[PDB]
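Here is the structure we will look at.
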Amino acid sequence: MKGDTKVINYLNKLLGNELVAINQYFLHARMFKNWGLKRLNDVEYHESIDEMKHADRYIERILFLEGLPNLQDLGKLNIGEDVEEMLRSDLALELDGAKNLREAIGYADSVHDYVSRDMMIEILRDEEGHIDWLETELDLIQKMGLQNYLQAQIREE
Amino acid sequence: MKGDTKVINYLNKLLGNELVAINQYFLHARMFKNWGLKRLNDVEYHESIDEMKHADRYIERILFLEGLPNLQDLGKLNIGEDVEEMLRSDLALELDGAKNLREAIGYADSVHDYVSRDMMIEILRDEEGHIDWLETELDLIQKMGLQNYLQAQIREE
Amino acid sequence: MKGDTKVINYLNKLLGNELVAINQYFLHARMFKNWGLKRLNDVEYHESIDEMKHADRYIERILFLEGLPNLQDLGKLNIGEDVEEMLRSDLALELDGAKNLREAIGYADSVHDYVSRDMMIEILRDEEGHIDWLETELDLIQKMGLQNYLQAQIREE
Amino acid sequence: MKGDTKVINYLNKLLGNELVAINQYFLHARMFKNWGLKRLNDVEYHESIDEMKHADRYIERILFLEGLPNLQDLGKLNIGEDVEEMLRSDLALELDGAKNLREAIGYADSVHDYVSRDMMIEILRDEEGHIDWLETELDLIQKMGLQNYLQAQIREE
Amino acid sequence: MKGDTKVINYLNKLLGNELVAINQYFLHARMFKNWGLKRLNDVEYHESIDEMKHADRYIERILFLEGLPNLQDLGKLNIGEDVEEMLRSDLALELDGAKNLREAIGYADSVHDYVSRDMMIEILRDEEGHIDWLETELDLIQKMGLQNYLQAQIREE
Amino acid sequence: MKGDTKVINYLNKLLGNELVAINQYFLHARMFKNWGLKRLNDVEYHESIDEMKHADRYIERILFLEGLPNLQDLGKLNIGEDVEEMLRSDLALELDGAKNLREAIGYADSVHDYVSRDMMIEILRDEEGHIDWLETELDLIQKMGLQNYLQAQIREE
Amino acid sequence: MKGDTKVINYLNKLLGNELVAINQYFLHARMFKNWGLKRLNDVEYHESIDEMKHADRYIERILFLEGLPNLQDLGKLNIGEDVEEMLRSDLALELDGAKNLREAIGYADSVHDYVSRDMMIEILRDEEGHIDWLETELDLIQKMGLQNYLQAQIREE
Ligand code: HEM
Ligand code: HEM
Ligand code: HEM
């Protein structure tokens, strides 16, 4: 079903945001696992999977709308080298992506692509959940100190 | 454990190959799905997942060896626009990757990184399985004709 | 609860669209069944049932909103005499109905009837699924030819 | 128990026929498998296993009768390069083997080796089943054409 | 996938080794069974089956590599007439085959056919197991004497 | 089956490395248990058992190859007096043993003892896992401090 | 709890006896296994494991009593080269160990280390069981002759 060209361009931009997040979260996860921080591996792995599911939704929607999914352009990763830096980078990436979601959701409403909007609102809800988790963890590092915080990550939860 | 720098370089080059294949296979899968070719969606999706698993193994091994996984550089995709083209493109990608694996496996032996070699041989076995499947499907297109071939993809197997 | 009069007019228009679709899909289903095309009977039967469920939702919502559901006016059916024509007629009907759904969803937002809107967005998502299936089937007829296409319908899936 | 020398010669001749068939059917099976013709691999594999069971019966009977089983001489295989040729070669081999079975069954009756005869009649019944299947398949190739025939082999039955 | 011509010649040579062993083990097994030496029938039958599985692997690999499996040219059997002579012949055949495996495994590495090498290493492990069993049984004949040794074979283990 | 003398000597050297590690890990485990560090008792106990399984494999392989396993010479243990010292000693012992494994693995290939090599590669994989664990724990002591680290060991995981 | 220095010296001597026995029984077991004498492998393996459990008890007790377990000094093994010599060597080792146990049990009583004494009396019971088994087997070799004795070891019991 022929979709709106700019809606497809927004879907591709959002897809690109997910592609960056998949890679950044997955590498973060495996860094935490190498360091023995099992709890952080588990959460960041599942966030990577979430972003993969989002990417799939965008790819499927773009194809339905007769557009061309762009998996070729990968944007900048910001990996980081210690736990706080890694989490802050993930939070900044989520916030940037949420701004883009909000813009796309408004635009899709304007051109009456309500099913693409609906999909994007569900994805935004997921991202806000990730934002909550990241903000909270960052606060916990400050409140308990890094040594206690790292100890709290060695066992699965 | 401090690994061999050139082994790490190979692992990153192979990881790069997997990152391309993940995306190419996944987009191909969803293109087949959109077209109603369920059988091809199913196989290509699982090939994409296989390559994700390979990428994980490389990431984990690089980190163990105290190197930096590179998920930033994505090489060229070649998507294609019809089934035969798509399958031929996946086949050429697999064969390029197998050349690289053979080189890496010889080198790892020469510096006595036998565990990285062992890992890579298992991956190469996986890749040769993918090559067999692709070669066989391409021959089937020719033997039964494209119309019959497409009809044979519409149901799951 | 007294609803907005023009919301109710929209719900009655959409109900009208569903009533035409119920009958057109049902007759198509039983025509496919008569012809021995079991798979098309099954899909088209279940699309008819989907539209019945949508009609029920409209009737209940109209009554809640203190309007009068109109099941008396039936619009034009376009049955068709061969498989491709029948599927094309269903696709045209779905696309006309989607246009009407988009206008209703917009209008309901403007008068703050957000629950009628939510209902309608779910229904639109359903109809876009039907659109995807019909488009895909029509393309399959072309790609594999009508003889192979009809062979592919004789068994249930 | 000392058997009749010419009965033993017949059993060795028939064993020889089975040894050729085991190898010819097995290679055919794996050729079909390589080509993605799963249904033909399955049938031809099980025909190979049937001939292995027949060879075992001959070897055991010869030993009981105090003769020397000959597994050293292997007769001519005729592999073939396409499906029809391969099936025709199997059919010719089966028909040559049936002729030999008929002569052996007659001869065993004449010297009152009724248990060897009973064994051979069971084996002949098996081979006539294989003949029926091969004849039927070859006729199906002609009736539906080779493209449809090959399409019909790609899934297991 | 086109393989290296000399790798395929090695695989055919090894296949040839397996074809001889299949027949020699199977006849030995049934000779033991005729003699009432159940335990030796059981072991030798299962060794024959192992070699059948090895032959299958070679056939499938050769076909993948676009070579022609040779099941036509059966090498010399050495059956033997008493238990010790039979086991010694089996051992000599295993040792000859192991020499050939070692040569092939080195060559496959040199031309970077690492998957054919991996397969052959697994088969070599199997053959060394057979060698261990044979060497051990031959020593047991001498340690307990042949009358006790034969006694020890009449019941299954 | 007579093996290569130098391979047997390598296998005995490697066996010697395992015998030291069995004792060192076992004593470390029970020291951790005495101290109430249950998590460290559990891991180091299971590492000792791993090395016992490795020693068994070497003893079995050496005997198959007609050599004499040497369990008489025990090398130097370095026990240590506090958790970090104990773990660093285990790490140094593992790294020393890995060097010896790599040398033996290359030599076994050179003389075509591919089964001994396969065995040793599996053992090396196990050793690299122990190395990862030890490295990681040592880094965790530094990251969370010794007091928190010790607190993290008192409960089983 | 601060133990008596001389009790700890005895525990270390007994531990040393166990370490010799672990290695001697284990190697004996695997020699028997190599020879196909499965019953002897099974018994001698489990005796090795018994002595491992004894060693563990001594190590734990020594640590409780604030002594230093000595796993560094390994005493003389006497392996031997045929079944009778191997069992006689095991028996002589057991008898030597029982003398030391008796001395230690008396001493521990005299200094009121009744829990160490209780532990040692249980271990002595175990050793007298091993002594019974060994004496009995040696008598059986003589009574039935070595050829029959060896025959009786080839199956598990
Ligand atoms: C660094 C790159 C990636 C890695 C390491 C990775 C890793 C994984 C892993 C470990 C799984 C679970 C597979 C299993 O254990 O069966 C998975 C599944 C999956 N992947 Fe990826 N992936 C990557 C990129 C992608 C991309 C680019 C996409 C497509 C946009 C994608 C889509 C999916 C989906 C949809 C699943 C199934 C998730 C589910 O269980 O619902 N992945 N991936
Ligand atoms: C090309 C050479 C041969 C190949 C590749 C072959 C292959 C096989 C395979 C793959 C199996 C099943 C193995 C399993 O998964 O358990 C099998 C079973 C068997 N083979 Fe063979 N075989 C060959 C020759 C022979 C010959 C010459 C004999 C007789 C002398 C024989 C006797 C048997 C028997 C009796 C069975 C068990 C059948 C049953 O399931 O009842 N095979 N063979
Ligand atoms: C030649 C040296 C040794 C060898 C080859 C050896 C071998 C083994 C093997 C194969 C097992 C069974 C592992 C499994 O599969 O679960 C085992 C268990 C065990 N070993 Fe050892 N071991 C050796 C020395 C020792 C020593 C020196 C100790 C303590 C000082 C020890 C303590 C134990 C214990 C406590 C178990 C568990 C027994 C149970 O099941 O209760 N071993 N050993």
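For all residues, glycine too, the Cβ spot is worked out from N, Cα and C.
Mapped onto three states, the DSSP output places B:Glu18 (mutagenesis position) in helix. Per Swiss-Prot, Fe cation 1 binding site is recorded for B:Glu18, B:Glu51, B:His54, B:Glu127, and the stated evidence type is experimental evidence.
Sequence annotations record features per position, and here Swiss-Prot assigns Fe cation 2 binding site to B:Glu51, B:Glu94, B:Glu127, B:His130. Neighbour count (other Cβ atoms within 10 Å of the Cβ, all protein chains): 27 for B:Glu51 (Fe cation 1 binding site).
A helical conformation is recorded for B:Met52 (mutagenesis position) in the three-state DSSP classification. What Swiss-Prot lists as heme b binding site is B:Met52, and the listing cites experimental evidence.
Taken from Swiss-Prot, the feature domain 'Ferritin-like diiron' covers B:1-145.
What Swiss-Prot notes for the published mutagenesis of B:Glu18 to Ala is this: Highly decreased Fe(2+) oxidation activity. Is also severely restricted in its ability to lay down an iron core. In this view, B:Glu18 (mutagenesis position) is surrounded by 22 other Cβ atoms within 10 Å of its Cβ, with every protein chain counted.
According to DSSP, B:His46 (mutagenesis position) sits within a helical segment. Every protein chain shown contributes to the tally, and the Cβ of B:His46 (mutagenesis position) ends up with 12 other Cβ atoms within 10 Å. Here the residue is the original one, while Swiss-Prot reports the published mutagenesis B:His46 to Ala with the comment Fe(2+)-binding and single turnover oxidation at the ferroxidase center occur normally but iron mineralization within the cavity is significantly impaired.
When other Cβ atoms within 10 Å of the Cβ of B:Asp50 (mutagenesis position) are tallied across all protein chains shown, the result is 19. Swiss-Prot documents B:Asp50 to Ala as a published mutagenesis change and attaches the note Fe(2+)-binding and single turnover oxidation at the ferroxidase center occur normally but iron mineralization within the cavity is significantly impaired.
The Cβ of B:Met52 (mutagenesis position) lies under 8 Å from the Cβ of B:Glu18, B:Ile22, each on the same chain and at least six residues away in sequence. Here the residue is the original one, while Swiss-Prot reports the published mutagenesis B:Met52 to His or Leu with the comment Loss of heme binding. Is still capable of accumulating iron.
Mutagenesis annotation in Swiss-Prot: B:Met86 to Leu, described as No loss of heme binding; the structure shown retains the original residue. The DSSP secondary structure for B:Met86 (mutagenesis position) is helix.
Per Swiss-Prot, mutagenesis B:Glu127 to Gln is noted as: Decreased Fe(2+) oxidation activity. Is also affected in its ability to lay down an iron core. Annotation for B:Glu127 (mutagenesis position): spatial neighbours B:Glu94, B:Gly97, B:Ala98, B:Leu101, criterion Cβ-Cβ under 8 Å with sequence separation of six or more.
Experimental mutagenesis is annotated in Swiss-Prot for B:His130 to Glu, with the remark: Decreased Fe(2+) oxidation activity. Is also severely restricted in its ability to lay down an iron core. Mapped onto three states, the DSSP output places B:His130 (mutagenesis position) in helix.
Swiss-Prot documents B:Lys38 to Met as a naturally occurring variant and attaches the note In strain: ECOR 30. In this structure, B:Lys38 (variant position) is part of a helix by DSSP. Around the Cβ of B:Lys38 (variant position), the number of neighbouring Cβ atoms within 10 Å comes to 16.
Long-range Cβ contacts of B:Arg57 (variant position) within its own chain (separation 6+, distance under 8 Å): B:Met119, B:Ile123. Listed in Swiss-Prot as a natural variant, B:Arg57 to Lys is described as follows: In strain: ECOR 30.
Taking the Cα atom of each, B:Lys38 (variant position) and B:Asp50 (mutagenesis position) are about 18 angstrom apart. Counting only the Cα atoms, the space from B:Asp50 (mutagenesis position) to B:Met86 (mutagenesis position) is about 18 angstrom.
Around B:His54 (Fe cation 1 binding site), the same-chain residues six or more apart in sequence whose CB sits under 8 Å from its CB are B:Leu14, B:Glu18, B:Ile123, B:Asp126, listed in sequence order. Cα-Cα distance from B:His46 (mutagenesis position) to B:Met86 (mutagenesis position): 16 Å (rounded to the nearest whole number).
The sparsest Cβ neighbourhood within 10 Å, among the listed recorded positions (B:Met86, B:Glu94), is found at B:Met86.
Just so you know, the Cβ of B:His130 (mutagenesis position) picks up 22 other Cβ atoms within 10 Å once every protein chain is counted.
The secondary structure of B:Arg57 (variant position), as reduced to three states from DSSP, is helical. Cα to Cα, B:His130 (mutagenesis position) and B:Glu51 (Fe cation 1 binding site) are separated by 10 Å. Close to ligand 1, meaning a Cβ under 6 Å from one of its atoms, are these of the recorded positions B:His46, B:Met52, B:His54, B:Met86, B:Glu127: B:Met52. For the pair B:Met86 (mutagenesis position) and B:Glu51 (Fe cation 1 binding site), the Cα-Cα distance reads 17 Å. Same-chain neighbours of the Fe cation 2 site beyond B:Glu51, B:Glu94, B:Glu127, B:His130, judged by a C-beta within 8 angstroms of the site's C-beta center, are, in sequence order, B:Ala21, B:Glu47, B:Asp50, B:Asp90, B:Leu93, B:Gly97, B:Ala98, B:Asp126, B:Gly129, B:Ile131.
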